[PDB]
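So the structure is just underneath, and the comments pick up after that.
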Amino acid sequence: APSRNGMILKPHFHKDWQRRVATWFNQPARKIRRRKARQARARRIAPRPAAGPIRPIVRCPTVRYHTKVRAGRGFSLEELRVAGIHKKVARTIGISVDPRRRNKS
Amino acid sequence: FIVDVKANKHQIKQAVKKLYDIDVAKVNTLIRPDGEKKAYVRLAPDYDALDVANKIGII
Amino acid sequence: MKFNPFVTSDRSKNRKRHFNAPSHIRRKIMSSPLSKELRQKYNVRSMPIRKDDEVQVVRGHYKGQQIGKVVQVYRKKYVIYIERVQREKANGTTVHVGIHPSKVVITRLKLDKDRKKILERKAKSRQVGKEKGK
Amino acid sequence: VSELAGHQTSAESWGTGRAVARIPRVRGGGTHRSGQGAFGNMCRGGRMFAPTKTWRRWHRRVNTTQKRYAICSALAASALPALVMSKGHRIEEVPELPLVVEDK
Amino acid sequence: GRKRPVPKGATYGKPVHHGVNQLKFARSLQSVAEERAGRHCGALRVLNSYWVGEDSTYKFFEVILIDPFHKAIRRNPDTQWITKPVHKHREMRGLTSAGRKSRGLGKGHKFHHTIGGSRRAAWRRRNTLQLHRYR
Amino acid sequence: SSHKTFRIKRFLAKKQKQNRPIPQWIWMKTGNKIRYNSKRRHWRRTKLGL
Amino acid sequence: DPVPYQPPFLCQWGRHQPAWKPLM
Amino acid sequence: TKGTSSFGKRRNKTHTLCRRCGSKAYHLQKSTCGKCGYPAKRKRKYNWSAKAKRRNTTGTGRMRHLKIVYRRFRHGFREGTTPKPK
Amino acid sequence: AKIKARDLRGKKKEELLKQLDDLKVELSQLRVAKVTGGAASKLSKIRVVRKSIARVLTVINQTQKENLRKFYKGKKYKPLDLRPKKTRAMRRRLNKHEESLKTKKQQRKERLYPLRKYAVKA
RNA sequence: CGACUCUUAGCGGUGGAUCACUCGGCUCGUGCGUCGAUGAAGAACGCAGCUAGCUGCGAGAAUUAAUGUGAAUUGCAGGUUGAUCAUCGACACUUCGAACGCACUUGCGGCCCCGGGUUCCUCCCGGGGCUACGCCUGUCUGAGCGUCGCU
RNA sequence: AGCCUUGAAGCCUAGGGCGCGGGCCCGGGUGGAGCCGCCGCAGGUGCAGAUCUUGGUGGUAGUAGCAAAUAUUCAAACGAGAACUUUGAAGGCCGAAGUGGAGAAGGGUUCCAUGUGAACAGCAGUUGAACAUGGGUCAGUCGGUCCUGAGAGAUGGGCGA
RNA sequence: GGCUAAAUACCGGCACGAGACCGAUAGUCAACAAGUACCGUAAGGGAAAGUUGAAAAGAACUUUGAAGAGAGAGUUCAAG
RNA sequence: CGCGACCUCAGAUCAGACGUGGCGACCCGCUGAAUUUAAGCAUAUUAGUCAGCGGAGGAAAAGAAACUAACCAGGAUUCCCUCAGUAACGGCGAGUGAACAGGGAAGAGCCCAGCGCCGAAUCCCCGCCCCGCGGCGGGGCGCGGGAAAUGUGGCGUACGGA
Ligand SMILES: [Mg+2]
Ligand SMILES: [Mg+2]
Ligand SMILES: [Mg+2]
Ligand SMILES: [Mg+2]
Ligand SMILES: [Mg+2]
Ligand SMILES: [Mg+2]
Ligand SMILES: [Mg+2]
Ligand SMILES: [Mg+2]
Ligand SMILES: [Mg+2]
Ligand SMILES: [Mg+2]
Ligand SMILES: [Mg+2]
Ligand SMILES: [Mg+2]
Ligand SMILES: [Mg+2]
Ligand SMILES: [Mg+2]
Ligand SMILES: [Mg+2]
Ligand SMILES: [Mg+2]
Ligand SMILES: [Mg+2]
Ligand SMILES: [Mg+2]
Ligand SMILES: [Mg+2]
Ligand SMILES: [Mg+2]
Ligand SMILES: [Mg+2]
Ligand SMILES: [Mg+2]
Ligand SMILES: [Mg+2]
Ligand SMILES: [Mg+2]
Ligand SMILES: [Mg+2]
Ligand SMILES: [Mg+2]
Ligand SMILES: [Mg+2]
Ligand SMILES: [Mg+2]
Ligand SMILES: [Mg+2]
Ligand SMILES: [Mg+2]
Ligand SMILES: [Mg+2]
Ligand SMILES: [Mg+2]
Ligand SMILES: [Mg+2]
Ligand SMILES: [Mg+2]
Ligand SMILES: [Mg+2]
Ligand SMILES: [Mg+2]
Ligand SMILES: [Mg+2]
Ligand SMILES: [Mg+2]
Ligand SMILES: [Mg+2]
Ligand SMILES: [Mg+2]
Ligand SMILES: [Mg+2]
Ligand SMILES: [Mg+2]
Ligand SMILES: [Mg+2]
Ligand SMILES: [Mg+2]
Ligand SMILES: [Mg+2]
Ligand SMILES: [Mg+2]
Ligand SMILES: [Mg+2]
Ligand SMILES: [Mg+2]
Ligand SMILES: [Mg+2]
Ligand SMILES: [Mg+2]
Ligand SMILES: [Mg+2]
Ligand SMILES: [Mg+2]
Ligand SMILES: [Mg+2]
Ligand SMILES: [Mg+2]
Ligand SMILES: [Zn+2]
């Protein structure tokens, strides 16, 4: 029974939602757990960087976002061929390599 | 005697013959409502039941 | 405060660990401080009491300067029984009055090999702590 | 309060008849709890009204500029003489209320 | 096909669910063959299976079963993943090819309803409230 | 039933030993919370199930 | 012992009794 | 005569003491247990009987083997090692 | 005397059987004394006799089973009681060398391209 | 002032309301994340000097061995070369139970090896080890007017 | 720089009061261990009703009732206590399809002895099928065990996610 | 045709820590000999039940009654 | 008819192993409604839901495109914010309802069949010796027994390979 004036609305509570309620009280403990896992990885690899291998300068698709530049998945095989680095040497010296990428530009 | 419930009449006969050094005429068994097996061991008349009872201590 | 996240600061859990402790923890809890002379002599602050120890009563109705031998240590009720600390029941028999070992001082110890080992270990730990404080 | 508190008991209402108050009661039994009344907030045992949920909005967030304004006001009131005594601190013998001490 | 295990008609409900004859079972008969072979032999582990012949009243499948406990499989490192206890009864969970064809999993726009772990994981990830701390 | 079986006779033999009351020294202990035997099964009142 | 249960309903004043029947 | 006079004819028994679950739920005519399903190889449990779950679970009975499995687990399952004698 | 557990291991097995039979006779005598009506000394002694029989049987079982496992130590096949009783999922694992068995191509890749140790500058 | 009835107060009985105590629940978070034919979960039956219930244990039966602890348990009697406790890594774990020799009456078997019986001469008794279905590799014995080679 | 074993909370009060009112402060008794005033904050926050849920207690009320199947009387003993226990005598009933002697299902220590009158036997008991200590079930020949009936139920096979 | 840790989930279990929660008609059904007593043939249903005192110091002894029960006397600061 | 192989199929209390069953909070695969809403009710909704069945793990599943995009193109799987209560579905009624992309936690890649080269260069079991034997392995010695040419192992797999 709607009253005088208000927005029309569709609340999605017709299902049994109270059984599946993802409580987020794990959140600061998970932040501490990620912090300890990252410090454990940084103490595991002692001279290596804590973040990881390097990631490519990447233009974005989908014309809303193509002005921004990301850090991509890995370098291309033609990129490593022009640089003169073998693809099994690059993964061992700490360079991200993926074979699915292309070089149009 | 009072006997474990898993026994046989031959087991009671050989057990009395071994641990009392006496011959057994027959063995009559019953299981009491307490749970254990009451055993009436009828002996041979060459030995005396009162004498072997005084020998094993019961009176 | 406490900085160890495993040490219990909960009342019901502490009372549970107290009143449901096994006997080797009962003996460790039921300990009594030594006197000034024995403390200066052995450099030991406190010791668990034994059946064959001498006791002056410090607090209570039966306090004073009487040195009595322990009758026996009854760890179920967390109590000891002292020889001359007793009272008369109505029928006439004497029953030893229950004294908790926290209100108990030791005038003389009964020394065995394990007893001397405990006193030497406590004196060694006290000297190590004094060296760390120095 | 847990959701299983009270609803573990099975209780069908007797309905009309039997001069009873139309309450879901325990289905039979030769035991103190037989035709007693399980469900409902008003019955003995069972569940209370409005079980407090785990997904209550416990945490309230504050704007960062309001937090910094609260810090600035709490520090600026620690310089005035009357606002410190109105908190209750005995400060009669303190030589200066902005008490700045050396780096030792 | 699979008909509904009920008496004569008598499916008590709305007129949507009175269909009994023209119901179709969700998994394939090759996966039915795999799960029947895996139920007959719990020690053997299903690798995959294939078709050899069909009749009007029957089909015929060769199911490949592997010993996870024989030494020739155990000491070979290419197949010792079969010896791991994670892959016990692949035929029931649908880890072989005939089971994975029935799950409807894949990449892209044609497989939106099984994103995540499976269809059940997709439905459970979609139908939950994320009631945060600070909301 | 005079024609008993061994399983039923042993089940009755355990209940006959459980039917006995408490002794008098058991309520002299320190941490006692037992005044009387609350599991006294009478042969007319409780019919042992079955 | 046995806790005497709730007194069994005795279907009396209903329709099958011709002792008490009002206006029909 | 469906009540008191009909209760007098009840002398023969259908159920009896079972030998896997222990409860008196073993039918003699169908030769099956109504509590746990004794001719069935599996333990008859259900999710609608949520109260009858916790009457018979792992935490109810003796656990004569599971507690020493936990005891060997809390020190990582050592076998054959002996402590240093005096 | 107090039958301790240390001196029972060094003695001969027939002496252990003779002491066990003497303890069984003495336990039967204490049961007869209990039923006829005896002393509380015997009523407390029967528990010590039971624990001494438990100790003698424990020492006999140790001298039997350690000698049996010393006998079956050198062989490849050994009985199920002498096999190490741990959990079933841990017994049904892979072997320690079989966890380390790698393929020839994986050994070739681990030889040719190992994970190098490196660092970067600021 | 009588008896009975009504109101208030002091006190005394049915009653356990309020208050204060809490070896217990509820909720949240962390680590570990392990059952079983080498017999699981569960159940039954026994085990204390006096022991019904709970707890613990399995005919070695409110515990055995080893380590640490270092003068007790205690309701009552009884008796430092280690009592009692905790850890438990060695030993052991009755009967049903996936339960497994077939059925569930605790009945009836079969094979082999030991001791009474013998003087291997077959019964009888006692003890020990096997005997559940399916399936994997190999061995043995096989069947096929299935495919063949030789006489 | 609150109160408190030189007496906290709760409770009772034929006392002094205050506020329109919700209610609150002292005086007296009981009690023995925690409690409150102010500024903010949060809630499982205020009972006269629900044929309200639980527990307890009144009038009815010392009332209805202890009325199916012919019946008891006297003396003695135990005992503190006798109509109900025991014995002796008299008179009766069940009147051999029994109110007798024995079985099956079912009950499971109810069978027996000794002691008790704390609790039950809708009165009472010296009595009991109650309580507490103790005892009691002896098989080649009596039954199960062996066999099959109506049936149940494995193996092969088929079906079934 | 097939394998693969990581970040992800946990109202079962073991060891734990905390609470602007509950304070015995509340909180799990269960703070205690609780899935126990008891009911139903069966699947199943399923309770009520904490507070002597600091220490049993649990009232010796006299006296009426057979005893249940009292009256003196005694313990405890307090048997109110 | 006899002898000897191969191929199918038996019998074993044969030697060596395995599976059965429990818990089930999380995870996977099936089967799967009606209460309720639509102020009735029949498509819808509750809802791939409660219940039922089977299966392991400490996590499971998924996982390195027969991908998303149409841009100056991004590039395994999983989880969070946003896209979004939007596109879309629906007696277009009640209501149901994603995906891409971006910002982050994490980030690890690969192996066969086929095609082809190598004297089967391959694997299992039993006998002896040495080491270690409570996760039964490494090496040597056997005209020992088998598996396998109806194909075992090494190079090699979409990123090219020989
Ligand atoms: Mg309006
Ligand atoms: Mg409005
Ligand atoms: Mg510390
Ligand atoms: Mg409640
Ligand atoms: Mg519909
Ligand atoms: Mg397809
Ligand atoms: Mg009756
Ligand atoms: Mg019947
Ligand atoms: Mg199941
Ligand atoms: Mg290869
Ligand atoms: Mg008044
Ligand atoms: Mg109460
Ligand atoms: Mg007992
Ligand atoms: Mg020992
Ligand atoms: Mg020791
Ligand atoms: Mg039979
Ligand atoms: Mg107090
Ligand atoms: Mg509150
Ligand atoms: Mg009221
Ligand atoms: Mg009258
Ligand atoms: Mg008769
Ligand atoms: Mg008769
Ligand atoms: Mg009476
Ligand atoms: Mg009698
Ligand atoms: Mg005869
Ligand atoms: Mg059938
Ligand atoms: Mg592919
Ligand atoms: Mg693929
Ligand atoms: Mg996979
Ligand atoms: Mg904290
Ligand atoms: Mg209560
Ligand atoms: Mg209460
Ligand atoms: Mg309660
Ligand atoms: Mg209260
Ligand atoms: Mg009280
Ligand atoms: Mg109270
Ligand atoms: Mg007082
Ligand atoms: Mg075999
Ligand atoms: Mg409607
Ligand atoms: Mg409506
Ligand atoms: Mg309608
Ligand atoms: Mg749907
Ligand atoms: Mg379900
Ligand atoms: Mg399973
Ligand atoms: Mg596991
Ligand atoms: Mg996986
Ligand atoms: Mg993506
Ligand atoms: Mg929006
Ligand atoms: Mg329309
Ligand atoms: Mg939908
Ligand atoms: Mg994306
Ligand atoms: Mg990152
Ligand atoms: Mg090849
Ligand atoms: Mg690829
Ligand atoms: Zn059963």
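The numbers used for chain G are those of Swiss-Prot, and the residues that appear cover 237-260, in sequence.
Recorded method is electron microscopy, 3.7 Å.
Cβ atoms are placed via backbone N, Cα and C, with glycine included.
Reduced to three states, the DSSP call for G:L246 (mutagenesis position) is coil. For the published mutagenesis G:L246 to A, Swiss-Prot gives the following note: Reduces translational pausing, membrane targeting and cytoplasmic splicing of its own mRNA.
Of all the Cβ atoms in the protein chains shown, 8 others lie within 10 Å of the Cβ of G:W256 (mutagenesis position). Listed in Swiss-Prot as a mutagenesis experiment, G:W256 to A is described as follows: Reduces translational pausing, membrane targeting and cytoplasmic splicing of its own mRNA.
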**Q.** G:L246 (mutagenesis position) and G:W256 (mutagenesis position), Cα-Cα, nearest whole angstrom
**A.** 15
(Q) In the three-state scheme derived from DSSP, which category covers G:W256 (mutagenesis position)? (A) coil
